[PDB]
Amino acid sequence: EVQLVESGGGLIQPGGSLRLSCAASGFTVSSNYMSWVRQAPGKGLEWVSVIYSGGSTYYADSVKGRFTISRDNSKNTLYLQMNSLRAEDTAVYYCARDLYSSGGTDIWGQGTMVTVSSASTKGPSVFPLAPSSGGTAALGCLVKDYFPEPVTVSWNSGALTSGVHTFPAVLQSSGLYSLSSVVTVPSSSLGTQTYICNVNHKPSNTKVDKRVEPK
Amino acid sequence: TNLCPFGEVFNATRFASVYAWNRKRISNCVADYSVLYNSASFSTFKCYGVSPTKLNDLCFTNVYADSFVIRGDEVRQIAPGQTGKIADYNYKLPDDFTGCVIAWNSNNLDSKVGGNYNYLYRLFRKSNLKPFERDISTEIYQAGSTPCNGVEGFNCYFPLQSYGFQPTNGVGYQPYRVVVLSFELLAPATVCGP
Amino acid sequence: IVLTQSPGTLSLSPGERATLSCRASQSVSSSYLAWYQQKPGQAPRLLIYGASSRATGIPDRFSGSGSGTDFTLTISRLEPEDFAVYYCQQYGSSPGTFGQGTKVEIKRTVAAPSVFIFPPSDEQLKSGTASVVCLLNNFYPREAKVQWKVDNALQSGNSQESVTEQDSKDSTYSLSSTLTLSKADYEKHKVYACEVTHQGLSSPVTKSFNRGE
Ligand SMILES: *[C@@H]1O[C@H](CO)[C@@H](O)[C@H](O)[C@H]1NC(C)=O
């Protein structure tokens, strides 16, 4: 039962520090090449650090002087100490075991999220996206100015799923997120059916039910 | 008297894999080093402690000449205070190294269309080599807690890998022949410059 | 060493052959290359190492080849679980690097988006900001252009947009764009329009409203 279980990710202010850990089973961390690979949201894989069985360590230029890779043989655990964190270090961080030409990077952790930001936790404002002012009508909810991710959206307490699109949030220049959730329905339904979006934001313990009507 | 046989190191037809680097013990002879420093064009001729130009003026008990082939990007590891797969697991110079490191591109000799697979290096080793240590083990590398029992498999890796030099490789991936001259001071001195 | 994958997106049907390219900036031994699969929300998964060695448990339809600067991942007969992102990797340096990824997506017939424009709500206007939202619903292929116009002036630098993942039922995409202005700037203009260009549209489609109607 070979696995890598990561821990330690979370929210941190710019200039702060975090330590990630990666507990291994089914192989010996100190006997292997081990790596940290990160993926910023929506982007590719960036290999940031590697440690050799004999102890040598190497870093991508993007993290040199700030990140330190290390391990504890007695706990069979890999670590990544991250200092002087910046917004652009926001990413899912993976640990992995490398075999290079003898077998590729074959074992991967499940990933842990690191979010670097100076924004403070804030629940969303929820505004109607209202249709009228053709066969299909569109309505929705604009879930604006919250931090941090994630928010959930449902419609009519889960009774409405067909035609729902909840979009990836966008990060605004304020450091707060904004998200839209929409649903298309038959236009003859606007006058007969009630539509309510249910927004939940765990981190601020905010829950809002917003009814959306034609204007 | 008898001239030190440097051609019999530098001009050898075949060179060793780095993991099994060869060492020639040079003794009772006279050696001109200024000729080497002018005998060919070497892409690297770095001396530590001694001077390439001002070298024929000294005396030593024995001179060691170590030679092997590595990849162009790895020549920088053949220096004191370095790390990497070669410095750590194949050929290690001491921090206090006095000697010279000579290298030249050997693409025309050691590369082959379709890959030359004769030159190997050690990929897996539990700990770093001591200086001037030579590890020629081919025991299966145990990367987990289960013994390998001579069989390759999961967590059980043959420790050597082939460079696979091809003539079309980028220069950093081309083969380089390396000679490391090491100067021993112990006993009557037996190698001297003129 | 920079690895460049092409194409950025491969659009195919199940049962078809996928050919994915990775080009290295520097000619390198085949032993230094590897290929990975990544599905949404999951860690990468190794497929091929040493350019051509299939990893343990990886289906036979996956094979890799190439040498020097040009490497290829082939999926001989695409299965539904193969639509994912693929990454090449080189480990000749320490640390190595990855390619930027190739997405393999479901191909389907062209489908024009339905387009909707939403005024800012009066509740939001109370707070001093106006968000105008434009929705492009269920289109294919993914390439679409949204042009915001305010009193027919083309707007640049004041909108953000976001796209869904390919729909599991009809294989389309949807796009949501938000134009953000201050309430004061919003009240200085009348006509707000969203002009959409897409392969499925004969000519651009503009939805609009006039502030205060
Ligand atoms: C190797 O042979 C060449 C060609 O004859 C000669 O010029 C060179 O000095 C030789 N190298 C050594 C170290 O003797």
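Following Swiss-Prot, chain B shows residues 333-518, 520-527, kept in their order.
If you check the header, you will see the structure was determined by X-ray crystallography, 2.0 Å.
Heads up, the Cβ atoms here are built off N, Cα and C, so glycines get one too.
In sequence order, B:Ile472 are the residues near B:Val483 (mutagenesis position), counting only same-chain partners six or more apart with C-beta under 8 A. Mutagenesis annotation in Swiss-Prot: B:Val483 to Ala, described as Increased resistance to neutralizing antibodies; the structure shown retains the original residue.
For B:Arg346 (variant position), no same-chain residue lying six or more positions away in sequence has a CB closer than 8 A to its CB. Quoted from Swiss-Prot, the note on natural variant B:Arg346 to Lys is: In strain: Mu/B.1.621.
Quoted from Swiss-Prot, the note on natural variant B:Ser371 to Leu is: In strain: Omicron/BA.1. Cβ contacts within 10 Å of B:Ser371 (variant position), excluding its own Cβ and spanning all protein chains shown: 14.
Under the three-state DSSP scheme, B:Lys444 (variant position) falls in the coil class. One natural variant named in Swiss-Prot is B:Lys444 to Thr, and its note says In strain: Omicron/BQ.1.1.
When secondary structure is read from DSSP and collapsed to three states, B:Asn460 (variant position) falls in the coil class. Note on B:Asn460 (variant position): other Cβ atoms within 10 Å of its Cβ, all shown chains, come to 17. Under natural variants, Swiss-Prot gives B:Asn460 to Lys with this note: In strain: Omicron/BA.2.75, Omicron/BQ.1.1, Omicron/XBB.1.5, Omicron/EG.5.1.
According to DSSP, B:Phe486 (variant position) sits in a coil region rather than a helix or strand. While the structure shown retains the original residue, Swiss-Prot records the natural variant B:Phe486 to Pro with this note: In strain: Omicron/XBB.1.5, Omicron/EG.5.1.
Among the variant positions listed here, namely B:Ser371, B:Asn460, B:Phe486, B:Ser371 has its C-alpha nearest to that of B:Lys444 (variant position). Checking the recorded positions B:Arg346, B:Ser371, B:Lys444, B:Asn460, B:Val483 against chain A with a Cβ-Cβ cut-off under 8 Å leaves B:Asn460, in sequence order.
Taking Cβ-Cβ distances under 8 Å and a sequence gap of 6 or more within the same chain, the neighbours of B:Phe486 (variant position) are B:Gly476.
Residues B:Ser371, taken from the variant positions B:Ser371, B:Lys444, B:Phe486, are distinguished by a CB atom under 6 angstroms from ligand 1. A 10 Å cutoff on Cβ-Cβ distances gives B:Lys444 (variant position) a total of 13 other Cβ atoms nearby, all chains included.
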